[PDB]
Amino acid sequence: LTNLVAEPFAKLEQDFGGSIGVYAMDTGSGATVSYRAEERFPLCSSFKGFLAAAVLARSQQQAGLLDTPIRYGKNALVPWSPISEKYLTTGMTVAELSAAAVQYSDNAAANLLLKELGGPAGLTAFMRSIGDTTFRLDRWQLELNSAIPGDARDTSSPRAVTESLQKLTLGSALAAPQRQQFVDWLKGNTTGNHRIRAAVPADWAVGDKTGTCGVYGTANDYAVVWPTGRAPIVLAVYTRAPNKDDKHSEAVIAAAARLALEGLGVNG
Ligand SMILES: *C(=O)[C@@H](NC(=O)[C@H](N)c1ccccc1)[C@@H]1N[C@@H](C(=O)O)C(C)(C)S1
């Protein structure tokens, strides 16, 4: 049921000047679209969705975790921290940091939450615990964005991202209240309007998390999509390019998502 219908991903990545990795899953029939799906690509900020899921998992065992206030000093503010910078003088709750990391890709909030989980190895351990043997986080923001060609640190594959996203949003990896909260955070994301969402009709529900490393044409998005009248679709789109100063493209991510949906026979 893989690639029942061929799509021109090769021409798309050639026009972009890099590599594109795609894995899309129709959760009803099990049919898939797959292109470079088992290659490693840098996560960039897309790790933060899984970080929020790991926080929610912990909260099943710590009833008070989400409401815990976290205070932080100016030395915790990283470039691109649009929410946490407004609460420096007050603090934010764990739930609010999680929402900011997912929905604004707030870099300081993500580092604070990583600390709570025991750092990159603690997030990697959570992904191992849901059966993902590919994902690895090695460093913190912003060093994890280096996107060096051939470097396996801070990478996963489009396929493993999609498989883990499915387990967390639709499967049994989180208890039902935490599952819906993860979904609601993804649905409220603000940074993805020009990526997978641009290929999804306005009358369908969707949640996503983006990543943009800033170098090596490296950027990405993953999403769960609920077309009306059929089962949901889970997909991941990752890009990279050979030269440090190659620019990323939002349009190429949207175009790859359109091809994935066409390949699954989802009318959009
Ligand atoms: C994670 O990927 C973060 N990326 C960065 O901080 C980069 N230094 C950067 C690249 C391009 C423009 C500004 C910063 C954050 N997540 C990105 C995303 O979710 O697409 C981001 C651009 C919102 S910042």
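Numbering of chain A is taken from Swiss-Prot, so the residues present carry the numbers 25-292, in order.
Per deposition record, X-ray crystallography, 1.4 Å.
Using the three backbone atoms N, Cα and C, a Cβ is placed for every residue, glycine included.
Taken from Swiss-Prot, the feature active site, nucleophile covers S69, and the record attributes it to experimental evidence. Sequence-distant contacts of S69 (active site, nucleophile), defined by Cβ-Cβ distance under 8 angstroms and a gap of at least six in the same chain, are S129, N131, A134, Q165, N169, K233, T234, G235, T236.
Look at Swiss-Prot and you will find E167 tagged as active site, proton acceptor, backed by similarity to another entry. The Cβ of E167 (active site, proton acceptor) lies under 8 Å from the Cβ of no residue that is in the same chain and 6 or more residues away along the sequence.
In three-state terms derived from DSSP, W104 (beta-lactam binding site) belongs to neither a helical nor a strand segment and is classed as coil. For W104 (beta-lactam binding site), applying a Cβ distance below 8 Å and a minimum sequence separation of six or more within one chain yields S129, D130, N131. According to Swiss-Prot, the beta-lactam binding site annotation covers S69, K72, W104, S129, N131, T234, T236.
Non-local neighbourhood of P103 (mutagenesis position): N131, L166, each in the same chain, at least six residues away, with C-beta under 8 Å from its C-beta. Recorded in Swiss-Prot as a mutagenesis result, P103 to R carries the remark: Increases catalytic efficiency about 40-fold with respect to ceftazidime and reduces catalytic efficiency about 10-fold with respect to nitrocefin; when associated with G-239.
Among the mutagenesis entries in Swiss-Prot is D178 to N, noted as: Reduces thermal stability of protein. In the three-state DSSP scheme, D178 (mutagenesis position) falls into the coil class. Cβ environment of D178 (mutagenesis position): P66, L67, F71, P144, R160, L161, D162, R163, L168, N169, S170 lie under 8 Å away, each six or more residues apart in the same chain.
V239 to G appears in Swiss-Prot as a published mutagenesis result, with the remark: Increases catalytic efficiency about 40-fold with respect to ceftazidime and reduces catalytic efficiency about 10-fold with respect to nitrocefin; when associated with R-103. In the three-state DSSP assignment, the secondary structure recorded for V239 (mutagenesis position) is coil.
Under DSSP, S129 (beta-lactam binding site) is assigned to coil, being neither helix nor strand in the three-state scheme. Counting only same-chain residues six or more apart in sequence, the Cβ atoms lying under 8 angstroms from the Cβ of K72 (beta-lactam binding site) belong to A125, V126, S129, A134, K233. When each of the binding-site residues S129, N131, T234, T236 is scored by how many other Cβ atoms sit within 10 Å of its Cβ, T236 comes out lowest.
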